[PDB]
Structure formats: structure tokens, C-alpha cells
Amino acid sequence: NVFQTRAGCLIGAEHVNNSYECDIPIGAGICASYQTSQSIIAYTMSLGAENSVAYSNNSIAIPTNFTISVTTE
Amino acid sequence: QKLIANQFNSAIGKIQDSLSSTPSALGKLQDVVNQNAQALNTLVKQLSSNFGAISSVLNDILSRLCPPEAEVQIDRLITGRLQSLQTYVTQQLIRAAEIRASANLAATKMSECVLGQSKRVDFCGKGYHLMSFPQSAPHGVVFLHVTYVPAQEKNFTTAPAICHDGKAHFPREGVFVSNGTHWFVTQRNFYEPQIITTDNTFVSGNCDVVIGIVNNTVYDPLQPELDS
Amino acid sequence: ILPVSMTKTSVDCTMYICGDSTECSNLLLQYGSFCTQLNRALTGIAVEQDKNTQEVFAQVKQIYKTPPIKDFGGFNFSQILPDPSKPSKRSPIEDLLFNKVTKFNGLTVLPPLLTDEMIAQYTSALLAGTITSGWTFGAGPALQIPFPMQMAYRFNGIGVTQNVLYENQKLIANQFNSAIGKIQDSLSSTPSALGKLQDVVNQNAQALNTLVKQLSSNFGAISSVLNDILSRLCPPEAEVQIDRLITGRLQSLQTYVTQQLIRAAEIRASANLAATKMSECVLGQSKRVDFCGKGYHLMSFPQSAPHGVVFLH
């Protein structure tokens, strides 16, 4: 409940070993959010789901179907 | 065509649900309302400031004092209110340059996404761009970027070339792929396997030159026409 | 080389103007909301530097990683891919880019949201996606493809028939490897190459030094030091001397914040260009002449650098 970030000392937020998308940005890779019994949690932000592309010198993936996406800008 | 039409109709349907359920979506246009309202509220609140004068109100100075001292108290209000306006106009010139950079981008997405089809990656949304539709909004524009996203991969063994009668064959458009026993040529962005033929492929040189060339037959459609 | 962000300064204008003085702070309130709108502007610039960095690097939603074995058909990415030997897993070129680019008065520096090690995980993900799957990781699911067959598609993309690659694949791989090798010699021999990122470090450091040195100015007061006026004089005249310092230190801050808003707009335009080069050069192949370097574009690799991105086109 008292936690040293490289942005400064963070007080009243529960440090969590899990990582999530950045909800409130604290700095130096740290974010916080309000979560479940509820508390403000503080965590190292997750950059994305980790993926390995199944590469080899003779394998190709070809898509057998599509989706017509519509993205609002 | 019915699948693509129904996916398009459904994806246009989801836009109303997305905009209805997400108050942060319009946040880029609402922040342009908020910043310019807050700039005027800050400009108006600065008329309450004394700036070191005996009153913030110019009619107090003019009704209490007389010219030798009133003009000294007024010039503190002129100095502060003029600095308050110079600050506002400087902020509005920098803010206008940001809105102009956004209006030039919106005018470029109108030309390239709406009036055309864009080859520029992630310019007209994520996916391979098909088309875009402009919708107006307060202080802005909204583009509904329609895009083809590929969706159901299969892994295939693949080859750079096929070697036939010592000749190395390459696909004209598409990729060579195998289901594990047979070799096909397919277009790249959608799996559509065709028989490998002298119409689907072009020759260059022989098996010696290409690393990872595979031995397979290439069908010549003229052969049964001469044999029949 | 493109600058993408600048140092997230924030200035405590009440402590810059009236450093730990209640006598001066009660005069600074008479100028109203100037001090709160200076803080609002510097906070807006500082939050924008995290957006500028997010828009350039966070273009990939999944952290792609390379295979253990490097069967790329003769092409050698070892100088642009991460080095596991390091205290932070930058590439051999990113280590050059990080080596070649080089307080109490209410002035502070806030850390960026993404650490240099998060920026390096994003350039690694962009690069491992690029090498293993082509443009496909930008346009949809990452689809694996052999790197000789990806380069053969990049050759058709420039109007050169793909057999020109497969028949010259060792030559093209050796030219690629050697051209990537010359980048390290260029960056190591010519430290002025990073001059576009060092200029962003220098202009921000010079603007802060000019802001600090303007505390030494009298502005017409009997002293530059606020504690001289408050120890020598008393309230009828101390306020006359302090209003000269408040006016000058407030005008000193307004000049800094105005020039940082104009400089932030230049870095934002450079970060929008870098975000466009990431999408069109790295996540794609560009038909746009001289956009992704001189020559017919084949592909590009992002490398992180202090306050910037570097594209190997």
C-alpha cells in the first residue's frame, strides 16, 4: 500500500504482480486502475498478448475466409 | 456476394451500437468543444483579477478616484487585461494550427479514402481498405472505413518454384501451396487452389538456380486438345 | 532518423516565481489564473509526448517474437534483432543509437509512460512480425511466410519479376547483410548522423537553462533575490519591488511555455510522420516515391533511439 515507482512514491494503491492494459498512466511503465473488495491497483502495463509466428523456410499461412470490417475514424 | 453484403450490413449496424455505448468515442470532437469553451471561461475569469490595482472593476476606480491616481490604477488593469488577451490569442493561434493539421488530414482522407481506394497501410483503417463513407459531426468529420480483414488461416507447405521438364516454373499471380500430397497455385489473400498449369505459371531457367524448388508436374492445356 | 517525443518537463510556477514565499505568493494570486493555465499548457504538452510515442510504436497489438532457429534463406537480421546478452535487450544497432545521443527552482522532468525497454519490446514485435509474416501482421492476422518468398513478393511490388530474386537469392542476401553492416559503421564513425535527435535534447536543455538563468535578472527590482527584498524592506515598498520580479518571472515563464507549445507542435508533426512511416514503410511496402528512402522501396525496420525512431529503409 506504499510502493516505490520510478515516477515517485505511490501511496494508497495496491501493487499487483499481474499486468493489464494501461488504465491510468503513472509513468516509467507503471499504470493504475480501480478493480476488485475494490481497491486502486498499480501494475507494470502490458504491451500486448505475446505471440510466436509459426515460421519455417517452407510453411505459409493462407486465409480461407474474410471479415468485412468497418472502423470509425 | 450475400455473405459480403450481410457482413457489411452487420458491421454498419455495429457502428450505431459502438457510438451509442461509448461516450469516449466522440472524445476527439468533444475535447475541441471543451478546450475552446475553457479558453473563453479563462479569458472572462481574468476580468475579476486586480493585477495590483485597487479594484478588479474599472467603474470602481473611475467612480472613487480622479485622473492623477485613477490613470495609474487603470494602467495596471490595461497591462494585465492586455496580457490576458495576448495569452488567449497566442493559445488560439497554436490551437488553430493543430485544428488545421487535422483538417488537412481529414481533407486528405476525403480525397484518398472516400474519392478513391487507398494502398497506404493503416491510412484508411486497419485491414486492406475497400472504401470509406464520410459522416458529418459537430466541429469534425467521421469516416466509416470499410476494410477486408483475412480471418481463417490454414498452414500449407510452400515452394518458390516447381521444376517440371528441367524448367523452373513460378506463379504469374499467387503462391504454390500443398495440402500434403498435391501441389496447387492459389491467390495470396484468399485460399483458392487451382491446378498448376502453363497458363497459371511462367518459366525461367532450370532447377539448378533456385533454392528450395520442388519437383512436380505442370499441366499443359494444349496437350489434350492435340491428343483428342 | 525522426524525433518522436521530447522531455516531459513540468514547471511549478508558484515556486519558480515566488520560491517558498507567502509574501510573494499572495501578490501572485492578484494576477489570477495565469499560473494555473501555464501548468495546464505544460501538462498538455507532457501528456502529448506519451501519445506521440504510443502512436509510433504501439501499432502492433500482439508482441510477436522470432523463431529460435534463423532459417531466413541467407538474410541476417542479427544487427537489428534483440541481443539477449545485454542488461536491456536492445539490438546491436539500437545500442549505437542509445550511445550516440547524450532543478530545485520548481522545474521538474516527468518520466515517459513507456520505458526504453517497452519501446524496445515494441520495435522487436514490429520487427519479428515484419520478418516472419510480411505486411500481414498490419493488415490482419500474422500469416507466416518464408523470408525468400516475402522478398520475392516485395520484388513483384516494385515491378521486378520474382524469378529475379530466386535466381539471385545469395547475391541479394549478401547485399542486404553488407548494407545492414555498413549502418553500424555509419552511426559509429559519424556521430553527427543522430544530430536530429540530439537537436531535440539540446533545444529542451537550452530552454530550461534560459528559464533558470532568468531568476538571476533584477527586472528593475533592487535585487534579483526575493529573500533580499523580504529581509531589507517592509510591506509598503517590498510589494513594489516584488511586483517587478513577479512581472519579469511570469513573462519569463510565458515565453518558455509559448516556445514549448510551438516546439511540441513541431515534435507532434514529426511523430505523426514517424507513425505514418511505421504504418506505410514497416507494416507495408510503399509505392510513394522517396517516402521510404531513395530507390524502389522493398521494406523497412524500426530501431528505437532516445526521443525518436530510426528506420532502416
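We're sticking with Swiss-Prot numbering for chain A, so the shown stretch reads 641-676, 689-725, in order.
Including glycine, each Cβ sits where the backbone N, Cα and C put it.
Here A:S673 (mutagenesis position) comes close to A:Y660, A:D663, A:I664, A:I692, A:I693, A:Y695: these same-chain residues lie at least six apart in sequence, with C-beta atoms under 8 angstroms from its C-beta. Among the sequence features in Swiss-Prot, the mutagenesis site A:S673 to A is noted as follows: No effect on O-glycosylation by host GALNT1.
Annotation of the published mutagenesis A:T676 to A in Swiss-Prot: Partial loss of O-glycosylation by host GALNT1; the original residue is retained in the structure shown. Just so you know, the Cβ of A:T676 (mutagenesis position) picks up 6 other Cβ atoms within 10 Å once every protein chain is counted.
According to DSSP, A:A653 (variant position) is assigned to coil rather than to any helix or strand. Summarising the environment of A:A653 (variant position), the number of other Cβ atoms within 10 Å of its Cβ, over all protein chains shown, is 21. Under natural variants, Swiss-Prot gives A:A653 to V with this note: In strain: 19B/501Y.
Contacts of A:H655 (variant position) defined by a Cβ separation under 8 A and a same-chain sequence distance of 6+ are given as A:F643, A:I693, A:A694, A:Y695, in order along the sequence. For the natural variant A:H655 to Y, Swiss-Prot gives this note: In strain: Gamma/P.1, 19B/501T, 19B/501Y, Omicron/BA.1, Omicron/BA.2, Omicron/BA.2.12.1, Omicron/BA.2.75, Omicron/BA.4, Omicron/BA.5, Omicron/BQ.1.1, Omicron/XBB.1.5, Omicron/EG.5.1. The structure shown keeps the original residue.
According to its DSSP assignment, A:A701 (variant position) is in a strand. The local packing around A:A701 (variant position), expressed as other Cβ atoms within 10 Å of its Cβ over all shown chains, amounts to 9. Here the residue is the original one, while Swiss-Prot reports the natural variant A:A701 to V with the comment In strain: Beta/B.1.351, Iota/B.1.526.
Under natural variants, Swiss-Prot gives A:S704 to L with this note: In strain: Omicron/BA.2.12.1. Within its own chain, A:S704 (variant position) has no residue 6 or more apart in sequence whose C-beta sits under 8 angstroms from its own.
Listed in Swiss-Prot as a natural variant, A:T716 to I is described as follows: In strain: Alpha/B.1.1.7. Long-range neighbours of A:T716 (variant position) (same chain, six or more residues apart, CB within less than 8 Å of its CB): none.
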Rounding to whole Å, the Cα atoms of A:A653 (variant position) and A:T676 (mutagenesis position) are apart by 12
Quick note, A:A701 (variant position) and A:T676 (mutagenesis position): C-alpha atoms separated, nearest Å, by 22
Residues among the recorded positions A:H655, A:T676, A:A701, A:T716 lying close to chain B by Cβ (under 8 Å) are A:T716
Expected list for recorded positions A:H655, A:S673, A:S704 against chain C, Cβ threshold under 8 Å, sequence order, is A:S704
Per DSSP (helix/strand/coil reduction), A:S673 (mutagenesis position) sits in strand
A:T716 (variant position) -> DSSP, reduced to three states, gives coil
